[PDB]
Amino acid sequence: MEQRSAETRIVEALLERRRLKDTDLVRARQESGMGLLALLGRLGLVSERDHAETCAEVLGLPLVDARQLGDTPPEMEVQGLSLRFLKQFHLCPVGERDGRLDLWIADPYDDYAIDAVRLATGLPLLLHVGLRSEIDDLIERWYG
Ligand SMILES: C[As](C)(=O)[O-]
């Protein structure tokens, strides 16, 4: 159906909301490997909060914060996700309710990562956007 990419719509919304300066965006254009929004985050040009916010607006997804998560994992399995994978992709299973896996995710526009999670777990997902470092903190607190 194919109108514009989720990343493109997020970048456009960052500009329009003035969470990103057009001068900064023009300077950003690879090469660590690095997606555009990744590079903006790494150059210090978009805050984690405004990244999360905008991802949530564009994709219509709920936002979840660190107040909402307890000190140890809730219960449930969950297969196919190594601790390393969680850390690399910055996402974290946080619960299972009505036959769906609640997944806290930094980069909900990344269809490669999501399709990886869908295939590895074999579970239907419910995506919740979280600030990158908050997800990282929970992964470590809950594991390693
Ligand atoms: C470890 As889980 C599926 O119960 O957040």
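Per Swiss-Prot, chain A residues shown: 1-30, 34-79, 82-149, in order.
We read in the header that X-ray crystallography, 2.0 Å was used to get this structure.
Note that Cβ sites are derived from N, Cα and C of the backbone, with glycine treated the same way.
Swiss-Prot lists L40 to D among its mutagenesis entries, and the accompanying note reads: Complete loss of interaction with XpsL.
Close to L40 (mutagenesis position) in the fold, though at least 6 residues off in sequence, lie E7, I10, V11, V49, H54, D112, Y114, each with a CB less than 8 Å from its CB. Unmodelled segment: 3 residues between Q30 and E34, spanning 4 Å (Cα to Cα, whole number).
Missing segment of 2 residues between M79 and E82: the endpoint Cα atoms are separated by 6 Å. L40 (mutagenesis position) falls within a helix when secondary structure is assigned with DSSP.
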